[PDB]
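What follows is a set of notes on a single structure, which appears directly below.
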Amino acid sequence: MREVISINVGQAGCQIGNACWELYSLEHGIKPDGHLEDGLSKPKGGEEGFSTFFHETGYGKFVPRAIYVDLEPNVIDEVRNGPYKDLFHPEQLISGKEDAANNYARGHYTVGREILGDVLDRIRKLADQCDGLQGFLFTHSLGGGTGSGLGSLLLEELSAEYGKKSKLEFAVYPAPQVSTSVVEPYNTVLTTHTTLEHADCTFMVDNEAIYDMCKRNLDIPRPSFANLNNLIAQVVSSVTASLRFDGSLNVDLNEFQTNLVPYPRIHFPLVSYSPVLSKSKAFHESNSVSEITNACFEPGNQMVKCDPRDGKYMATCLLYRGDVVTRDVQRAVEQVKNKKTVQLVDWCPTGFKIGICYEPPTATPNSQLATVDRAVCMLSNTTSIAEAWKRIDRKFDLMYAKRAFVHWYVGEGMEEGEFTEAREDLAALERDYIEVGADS
Amino acid sequence: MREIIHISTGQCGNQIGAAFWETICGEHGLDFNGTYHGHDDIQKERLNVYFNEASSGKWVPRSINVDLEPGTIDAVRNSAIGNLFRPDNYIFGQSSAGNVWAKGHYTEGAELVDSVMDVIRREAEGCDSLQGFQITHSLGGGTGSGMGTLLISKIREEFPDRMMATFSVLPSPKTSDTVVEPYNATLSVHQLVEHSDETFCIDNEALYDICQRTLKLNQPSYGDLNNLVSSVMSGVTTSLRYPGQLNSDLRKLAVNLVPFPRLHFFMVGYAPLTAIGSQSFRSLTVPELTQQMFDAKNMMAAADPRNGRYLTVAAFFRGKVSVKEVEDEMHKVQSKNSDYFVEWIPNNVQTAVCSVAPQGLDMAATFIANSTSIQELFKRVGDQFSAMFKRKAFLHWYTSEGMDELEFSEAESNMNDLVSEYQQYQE
Ligand SMILES: C/C(=C\c1csc(C)n1)[C@@H]1C[C@@H]2O[C@@H]2CCC[C@H](C)[C@H](O)[C@@H](C)C(=O)C(C)(C)[C@@H](O)CC(=O)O1
Ligand SMILES: Nc1nc2c(ncn2[C@@H]2O[C@H](COP(=O)(O)OP(=O)(O)OP(=O)(O)O)[C@@H](O)[C@H]2O)c(=O)[nH]1
Ligand SMILES: Nc1nc2c(ncn2[C@@H]2O[C@H](COP(=O)(O)OP(=O)(O)O)[C@@H](O)[C@H]2O)c(=O)[nH]1
């Protein structure tokens, strides 16, 4: 398919989107002024890569297909004054004059609905321009006010309008240990209620795990949100790499849904990025396909705080980039299967889908990730993910027993039975996840 | 939620307001004649928060200075910084309230009222989007308590959906200067719990203790204490006028810090604090700032924070700060000292970051804690109040203005209810 539209909601989502678009422009060789200079033609800066995101306007200037929604104007003002202010159409940035605090009820039911029609119209115009729309790509903060509420509301409306388009969601989850928001679990549960019924594929990232990767693997002493965002952006880029460049086995988003989603629910894979190598250690590494595959299943190279060894693997997909032999990849996958820690469920004879893209990965200057001739992204459905949900649920329960912060949500036009319903639905989702994943 | 309106009430409130405006002008680079000195994009864009731009590029603060004693406002108008204020925002009557909450609340307070409300309406019309109100006064005065509470009632009546953030200066348990201060304070809290959205409690004795203990002072002055309060005020609203990593809002403060409508009261703390000349022997580290903020000597309320239990905490860092560092140190404090944090709420503390540093330091932090220890203060005053009300001493000054004993009894009952609820959540 041709075109994909990115949608960023909230502070975190907009920052991630900035990093992602910077990375895409670097890969295709697009100037911060929106110019095909940096190489002008061929899949890096060519119609292959230009289709999917970037839209060629008059005078050969390229404007990405991107939509920024924030109820807080400060973030989008900061973007408007930054170097990449030039890249995108000024009318694609949509700013509200009141925050949602961290309150999912205002973004969903009151202050967010004031912007909803405008952003829907923007999406409709951009979709009209798109010749062969494949689907949408969402950047959220799960647990916030704008990302949660406006993200869920917008996603539901978009699904109602289009409905046969593939809907991807890349969400930033609450942290099992150290979190920055007192009511975050309330928002997260409420949002999962809708996300389970609308999003086709959801990717979850825990900031704690990315911090662990920055401090341990990259040995970064003082990591910043920017470096985390760079890692996540590289993951997303490698997801769309099979769409933007030629290769051996070209994976679509529909293929991801097909091989990774056995039932309508259980659409929540974990993600991992194996070659995380410090520029200090860049000359002590082999970069062998087998070694990278082994790094994939190492918990230190996983981007969620979850132990995949505690559960059973349902289905996985590896995505290779750069100079990689198919036979080598197959042998590595066979070795991993023989390890037996995978614990492949009985239904799946293989459960390992391999994509191969012939383009090498690249990294932004601010990161310690050194350039490598091959890279891997790992998307895996495991039963262990239930753990995270359980954690969230527990943190919800303790508050909801005393109706801790409820009045802040109820004053904005919410019901108590809505909380009970969302929590019940989350519990049912966890229960069915364990039920199928155990006896699959 | 862009424009904020500042209202100072009484002698103390007006003095604190002067210090606060001086600090804000220093942060934004404004001359005391209203013409800006520096304007940098971080300073220049968000000038609209506290300031309106008058014709010819002169900036005037959106502020209202009210008292019943003309001398204070005269002194303000003759000070340098007297030029900044548009002369229409000074409002005062001739006859003071003495120190009687009743006079300022209806009898002699009704002398002004409507004029203040009119200038509030004019300021509200002049702002694109109102965010909230900052009300600086002293609990336990005649003008600051009575007129302040009345004004808060009127403002919430007209603007019910705007944030009311009050900075209250409470009585001190060791040797206060005013005799009938307990009566005024109780009467004021009666209304304050029904109107104010968030009230930051500060007492002068804790400030003095900071002055002499950590800062090794020789004879502090009121302006010195006012500078501390002004720094805290600046720290609260930093994320509104400046960019950052985790931005915050007044509604967000209320949501994170208010489990129940009846617990809106907060303790504040500030870091760092080091006496003159030993600045060279210090290192500014996020761990050190955290240690400073949870130290009981650095509480600005006279309650013992180790005695109570923390419900909800909001920390705000400024300057060169990693979010990861703040997460680490915060969680260390949570785990080590977990006896002080209520188990009912798993997320006890939330963090905010602003990249701009306060003038004079590369790093600093403000600390807002909702703890059960605050009940102690409510108890102390309560006891005093009850004692005097047993003898009905000084009552004639109040009842001569139209007061009734039923009102005083209701106020004491409300105080007891507050203490009881804080005890309930202490558990
Ligand atoms: C300069 C200060 C701390 C500091 C500098 S380097 C470091 C590690 N800490 C803080 C700043 C706080 O805003 C408060 C000013 C408080 C002034 C005092 C109440 C008093 O007026 C003054 C005469 C003092 O005692 C000091 C001058 C010692 C003042 O520096 C105290 C202090 O630490 O202030
Ligand atoms: N990866 C990443 N996570 C972030 C970033 N900023 C915040 N977060 C996380 O997202 C949550 C904070 O959400 P907020 O940024 O306050 O808010 P929001 O969801 O964008 O919505 P608003 O509150 O309306 O601005 C916490 O989990 C943060 O640790 C960022 O730049 N990158
Ligand atoms: N922090 C501080 N407290 C003050 C100041 N002036 C008075 N107070 C306190 O306020 C109380 C006295 O009330 P007062 O200001 O005279 O009230 P008014 O009659 O309404 O102006 C006592 O607690 C004082 O210590 C000041 O400039 N700063």
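Per the header: electron microscopy, 4.0 Å.
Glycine residues also receive a Cβ, built from the backbone N, Cα and C atoms like all the rest.
Neighbour count (other Cβ atoms within 10 Å of the Cβ, all protein chains): 15 for A:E255 (mutagenesis position). In three-state terms derived from DSSP, A:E255 (mutagenesis position) belongs to a helical segment. According to Swiss-Prot, the feature active site maps to A:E255, an assignment based on a curator's inference.
What Swiss-Prot lists as GTP binding site is A:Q11, A:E72, A:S141, A:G145, A:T146, A:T180, A:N207, A:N229. Cβ neighbours of A:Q11 (GTP binding site) (same chain, under 8 Å, six or more residues apart in sequence): A:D70, A:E72, A:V75, A:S141, A:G144, A:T146.
Swiss-Prot lists A:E72 with the feature Mg(2+) binding site, giving similarity to another entry as the kind of evidence.
Here the residue is the original one, but Swiss-Prot notes a mutagenesis experiment at this spot, A:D252 to A: Poisonous alpha-tubulins that cause lethality. Microtubules do not depolymerize.
For the mutagenesis result A:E255 to A, the note given in Swiss-Prot is Poisonous alpha-tubulins that cause lethality. Microtubules do not depolymerize.
Note: the Cα of A:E255 (mutagenesis position) and the Cα of A:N229 (GTP binding site) are spaced 26 Å from each other. Residues A:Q11, A:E72, A:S141, A:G145, A:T146, A:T180, A:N207, A:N229, recorded as contacting GTP, have a largest CA-CA distance of 22 Å. Its Cβ taken as reference, A:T180 (GTP binding site) is surrounded by 25 other Cβ atoms within 10 Å in the chains shown. The subset of recorded positions A:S141, A:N229, A:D252 lying near chain B, with Cβ atoms under 8 Å apart, is empty.
The secondary structure of A:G145 (GTP binding site), as reduced to three states from DSSP, is coil rather than helix or strand. Cβ neighbour density within 10 Å is lowest for A:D252 among the recorded positions A:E72, A:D252. The most crowded of the binding-site residues listed here (A:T146, A:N207) is A:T146, judged by how many other CB atoms sit within 10 Å of its own CB. In sequence order, A:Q15, A:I16, A:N18, A:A19 make up the list of same-chain residues 6 or more apart from A:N229 (GTP binding site) whose Cβ falls under 8 Å from its Cβ.
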